[PDB]
Each structure stands twice: as C-alpha cells, then as structure tokens.
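See below for the structure under consideration.
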Amino acid sequence: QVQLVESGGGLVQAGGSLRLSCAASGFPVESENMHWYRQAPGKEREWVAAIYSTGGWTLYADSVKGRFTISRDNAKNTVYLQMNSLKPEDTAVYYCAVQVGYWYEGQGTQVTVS
Amino acid sequence: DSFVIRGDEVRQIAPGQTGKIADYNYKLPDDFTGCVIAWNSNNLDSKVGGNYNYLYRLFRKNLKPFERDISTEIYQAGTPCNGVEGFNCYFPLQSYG
C-alpha cells in the first residue's frame, strides 16, 4: 500500500539542529513535488516548505527563509529536512505531504524547542 | 490551453487586456479569435493550510503571443549575482497559496 513514514522527531534545545526524514512507498521521489507543512496552536495550519520537479528551485517562507535545508535521496526515494538555528517559537507538529491522487496526509511529528 | 489562476486574473485573460501576470505568463494576440471558459474550483484546488502546487512567473525581462517559457532562470534587475540568490536578483516564481 502507498504510505508515508516519518522519523527523526524528538526533543531539541534552543539553537540546536535536527534531521527529519519522510519516506514514500509505491511511487518515485521525482514523480510529485513534496510539501512540508507545520501546525501550531493559533489560527490554523500553515505551509513552510516545498520543492518542485525539474531541478531544485527551493522555496521557503519569509519567516523561515535561509535557515532550513532540504535534501533528496533519489536512490531510496526519501526526503531529508534539516532544522538549523531553531527558536522556541518553532514548536509545532510537522507533516510531509505528497499527491498521487486524493490528498495524502501524514501522521507528522511534534517538535518542541526549549 | 488549460490552467489555473486566481479570481481577479480572469479579467487579465483577454485579448488586448493589460496586466502583470498576463504580460508575464500568458497573453492573447490582438487579433485573437476564440475564448475562455472559467469555473470555480474551491472544492478541488483549495486545501486547508494553503495549497502551494500552483506557480506563476513574477519577474522577467518581450513575450510573443502563444509563447511558452518553461525555463525559470534567475532574473537580474541590475553587480550581477551570477545565478546566486541574494541582492539585485530574486526568484521569478511565486505561489498562489
């Protein structure tokens, strides 16, 4: 069955670094443009990261521009997502989402910065 | 020609109609014959938390009618950055969200 598995979540201190990993089964990594969303208490869920096909062409939100890293393991159809210079306000639940048809929502992981 | 745009962009999709997106993405010729069929897709193209799968050109250097520009090379508006993100140059693609 097609499913998305996310790992690497945990507790990190202020100014630390983290490496989340989202792996997909049943379809290749280059088939669709991966998306990364975050949800925090407040208004509603918000989008943080997205990389499209035909080259990298990385796009980041203004609040998170220049501080996150995204890499692709094409041989193992996985996406690695690196947090650097985290702040306590960055605490949230993270989702990795892809499209092969109807919208697919991952379980996500909770990240808190102290 | 099938595509997805925003609300006010419907007016810009017309022959002889000016506009930033119409002049940068898709323009109809002055002697255009034919037409546009636009329908709302709030239940299909809109997702909670923001849908960022639709892109449009923002910065570019003219464009002929019925011309396709798949290349998204960086645009220099003035010391050249030499294809590096920073000052005097910005990414030409923006997401509707």
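Per Swiss-Prot, chain B residues shown: 398-458, 460-476, 478-496, in order.
According to its header, the structure was obtained by electron microscopy, 2.9 Å.
Heads up, the Cβ atoms here are built off N, Cα and C, so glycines get one too.
Annotated in Swiss-Prot:
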VARIANT   B:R408 to S  In strain: Omicron/BA.2, Omicron/BA.2.12.1, Omicron/BA.2.75, Omicron/BA.4, Omicron/BA.5, Omicron/BQ.1.1, Omicron/XBB.1.5, Omicron/EG.5.1
VARIANT   B:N440 to K  In strain: Omicron/BA.1, Omicron/BA.2, Omicron/BA.2.12.1, Omicron/BA.2.75, Omicron/BA.4, Omicron/BA.5, Omicron/BQ.1.1, Omicron/XBB.1.5, Omicron/EG.5.1
VARIANT   B:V445 to P  In strain: Omicron/XBB.1.5, Omicron/EG.5.1
VARIANT   B:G446 to S  In strain: Omicron/BA.1, Omicron/BA.2.75, Omicron/XBB.1.5, Omicron/EG.5.1
MUTAGEN   B:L452 to R  Increased resistance to neutralizing antibodies. Decreases HLA binding to NF9 epitope. Increased binding affinity to human ACE2
VARIANT   B:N460 to K  In strain: Omicron/BA.2.75, Omicron/BQ.1.1, Omicron/XBB.1.5, Omicron/EG.5.1
VARIANT   B:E484 to Q  In strain: Kappa/B.1.617.1
VARIANT   B:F486 to P  In strain: Omicron/XBB.1.5, Omicron/EG.5.1
VARIANT   B:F490 to S  In strain: Lambda/C.37, Omicron/BQ.1.1, Omicron/XBB.1.5, Omicron/EG.5.1
MUTAGEN   B:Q493 to N  Reduced host ACE2-binding affinity in vitro
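B:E484 (variant position) has its Cα within 10 Å of the Cα of these recorded positions: B:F490, taken from B:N440, B:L452, B:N460, B:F490, B:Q493. Contact with chain A, taken as any Cβ pair under 8 Å, is found for none of the variant positions B:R408, B:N440, B:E484, B:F486. In this structure, B:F486 is the one among the variant positions B:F486, B:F490 with the smallest number of other Cβ atoms inside 10 Å of its Cβ.
Scoring each of the recorded positions (B:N440, B:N460, B:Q493) by how many neighbouring Cβ atoms lie within 10 Å, the top position goes to B:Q493. Checked against B:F486 (variant position), the recorded positions B:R408, B:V445, B:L452, B:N460, B:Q493 differ in C-alpha distance, with B:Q493 being the nearest. Listed in sequence order, B:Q414, B:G416 are the same-chain residues at least 6 apart in sequence whose CB falls under 8 Å from the CB of B:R408 (variant position). Across the structure, B:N440 (variant position) and B:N460 (variant position) are spaced 36 Å apart at their Cα atoms. Proximity to B:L452 (mutagenesis position), judged by a C-alpha distance within 10 Å, picks out B:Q493 from the recorded positions B:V445, B:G446, B:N460, B:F490, B:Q493. For the recorded site, B:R408 (variant position), the DSSP three-state label reads helix. B:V445 (variant position) sits 37 Å from B:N460 (variant position), taking the Cα positions as reference. In the three-state DSSP scheme, B:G446 (variant position) falls into the coil class. In the structure as shown, the Cβ atom of B:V445 (variant position) sits within 10 Å of 10 other Cβ atoms.
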